[PDB]
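J.: Sharing a structure here in structure tokens format.
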2 protein chains.
Amino acid sequence: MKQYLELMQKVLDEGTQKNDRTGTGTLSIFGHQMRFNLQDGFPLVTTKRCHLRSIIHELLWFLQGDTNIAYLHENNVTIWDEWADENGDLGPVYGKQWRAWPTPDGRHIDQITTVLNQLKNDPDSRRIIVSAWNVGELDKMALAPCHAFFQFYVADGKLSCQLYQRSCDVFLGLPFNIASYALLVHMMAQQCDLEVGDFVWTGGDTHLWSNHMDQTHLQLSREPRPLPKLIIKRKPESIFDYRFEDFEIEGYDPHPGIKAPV
Amino acid sequence: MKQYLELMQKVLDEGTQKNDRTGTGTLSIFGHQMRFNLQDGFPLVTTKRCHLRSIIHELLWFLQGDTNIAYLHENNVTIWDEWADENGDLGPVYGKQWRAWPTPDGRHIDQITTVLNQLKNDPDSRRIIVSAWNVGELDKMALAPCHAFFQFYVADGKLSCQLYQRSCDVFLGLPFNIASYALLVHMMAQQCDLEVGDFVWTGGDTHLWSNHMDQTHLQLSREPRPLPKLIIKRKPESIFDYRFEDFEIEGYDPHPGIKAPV
């Protein structure tokens with residue numbers, strides 16, 4: 001997408017060379033923002049072929065409050081494999097915080113149900129927020145959340161959402177994160193009888209791995225294609241009742257995929 | 001400042017009517033970002049006279065971990081008076097979360113000393129983060145945190161910071177919030193022997209109250225002046241040992257102050 005390629009170019013243009021614990025190195029910039037009008041089309045990168053299959057499963061998994069990878073395995077989704085422990089556990093990552101954030105006094109907050117109630121009953125609220133950044137449980141997580149928290153907004157019947165992504169792998173991670181949150185907005189909008197508005201992406205430490213430069217220059221040589229259309233085939237009774245098969249994308253016409261190394 | 005006035009004009013151009021708790025109405029947009037290179041000058045609005053006085057005390061107060069307004073009263077700062085209960089308490093807002101985030105198992109995390117330790121000993125960390133958004137204690141707070149989450153970043157010996165602000169009163173609140181976090185960056189930079197980098201302001205629901213229109217237009221009719229320079233006149237031996245009198249603004253020649261109703 002134009003905005004996505006613009007960020008890619010920006011990391012090239014003004015990134016600082018850094019090291020990582022792994023000793024691979026990054027070009028990094030700090031702070032960026034992009035806006036995707038979801039009525040323009042579903043924001044799935046076209047300058048390399050991306051696949052929605054794992055994205056959809058991961059989101060459904062988040063929404064169930066699951067942090068064991070068993071479900072992902074049921075559907076051959078291997079994106080979390082290197083981070084899971086022997087039992088398939090990741091600790092209290094995303095889904096657990098979204099659905100059962102533990103209070104200091106032994107209660108649990110379902111932020112997803114909270115936000116639905118807010119979007120329906122108090123759509124003007126300036127505090128419709130989900131946070132995975134549970135400071136008191138970070139040391140229990142396989143990895144501290146990268147997509148750390150997000151805020152919803154309603155105006156003129158349209159639902160928007162802004163994500164703060166504290167750390168972003170531009171090449172591999174971001175196309176996945178963008179489509180994930182766009183899908184969530186569509187589902188939230190459908191459950192609240194709202195139109196889809198904007199997905200706003202905000203980045204903190206935003207980088208390209210030094211081993212993705214070859215791929216990045218290829219992808220930057222390509223002109224974005226028009227975006228596809230997302231179809232949701234059914235209206236489930238709740239945000240927790242979507243199924244993989246409920247989603248179809250139509251008109252997706254990307255440039256060939258670009259494989260990275262690891 | 002140029003970016004600040006651009007934002008005012010953006011809200012006039014693109015803002016939609018969005019009611020509120022009080023029924024005054026706002027013109028609102030969702031998602032905005034500004035970058036202030038702190039090397040260029042201290043980002044204190046010059047198109048109306050602003051004053052650091054309440055800003056400094058509030059920030060020293062946050063850094064102390066205090067959520068009772070007694071300190072602010074002792075220093076003739078009234079900005080929190082409408083929100084505090086009879087005992088002067090605001091509940092576990094900013095200061096408590098910054099200095100003593102309660103974990104579910106009885107510990108407290110000092111996010112400020114954590115960030116200090118990271119900036120000094122692990123400056124390339126991609127999670128140098130402070131969160132006020134403690135989902136589990138929102139029900140105890142006088143108000144949900146507005147400046148909810150901030151992240152630091154270090155490149156080439158320079159300290160940057162990005163704030164996420166879920167809700168922003170552009171005319172009254174925003175100049176205050178920008179200078180607040182810019183001050184914090186300068187303090188952290190001094191304590192970590194780093195140069196100041198960028199302050200990145202990111203907004204969620206970013207609005208002008210409808211009864212701020214005449215004020216906004218007055219201000220927009222004025223040409224911004226060169227940025228002032230922050231003079232810190234003493235280097236404390238910890239981030240917690242600043243004093244109100246340590247800070248001076250130099251070369252600040254604003255347009256007249258503009259009074260606006262709450």
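Indices start at 1 and increase along the chain as displayed.
Backbone N, Cα and C atoms are what each Cβ position is placed from, and that goes for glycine too.
What Swiss-Prot records for B:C146 is active site, nucleophile, and it gives experimental evidence as the kind of evidence. Swiss-Prot documents B:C50 to Y as a published mutagenesis change and attaches the note Shows 0.2% of wild-type catalytic activity, but substrate affinity is not affected. Annotation of the mutagenesis experiment B:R126 to E in Swiss-Prot: Shows 2000-fold decrease in catalytic activity and 600-fold decrease in affinity for dUMP. What Swiss-Prot notes for the published mutagenesis of B:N177 to A is this: Shows 200-fold decrease in catalytic activity, 20-fold decrease in affinity for dUMP, and 10-fold decrease in affinity for mTHF.
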J.: How big is the Cα-to-Cα gap, in Å, between B:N177 (mutagenesis position) and B:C146 (active site, nucleophile)?
T.: 10
J.: If proximity means a C-beta under 8 angstroms from chain A, which of B:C50, B:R126, B:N177 count? These are the mutagenesis positions.
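T.: Listed mutagenesis positions passing the 8 Å Cβ cut to A: B:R126.
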J.: Are there any residues at least 6 positions away along the chain from B:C146 (active site, nucleophile) with a Cβ closer than 8 Å to its Cβ? List them or say none.
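T.: Looking at Cβ-Cβ distances below 8 Å from B:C146 (active site, nucleophile), excluding near sequence neighbours, one finds B:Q165, B:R166, B:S167, B:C168, B:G173, B:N177.
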J.: Give me the count of other Cβ atoms within 10 A of the Cβ belonging to B:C50 (mutagenesis position).
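T.: If we count other Cβ atoms within 10 Å of B:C50 (mutagenesis position), we arrive at 20.
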J.: Any idea what the Cα distance is from B:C50 (mutagenesis position) over to B:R126 (mutagenesis position), rounded to a whole Å?
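T.: B:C50 (mutagenesis position) and B:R126 (mutagenesis position) have their Cα atoms 34 Å apart.
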J.: Starting from the Cβ of B:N177 (mutagenesis position), draw a 10 Å sphere and report how many other Cβ atoms land inside it.
T.: 19
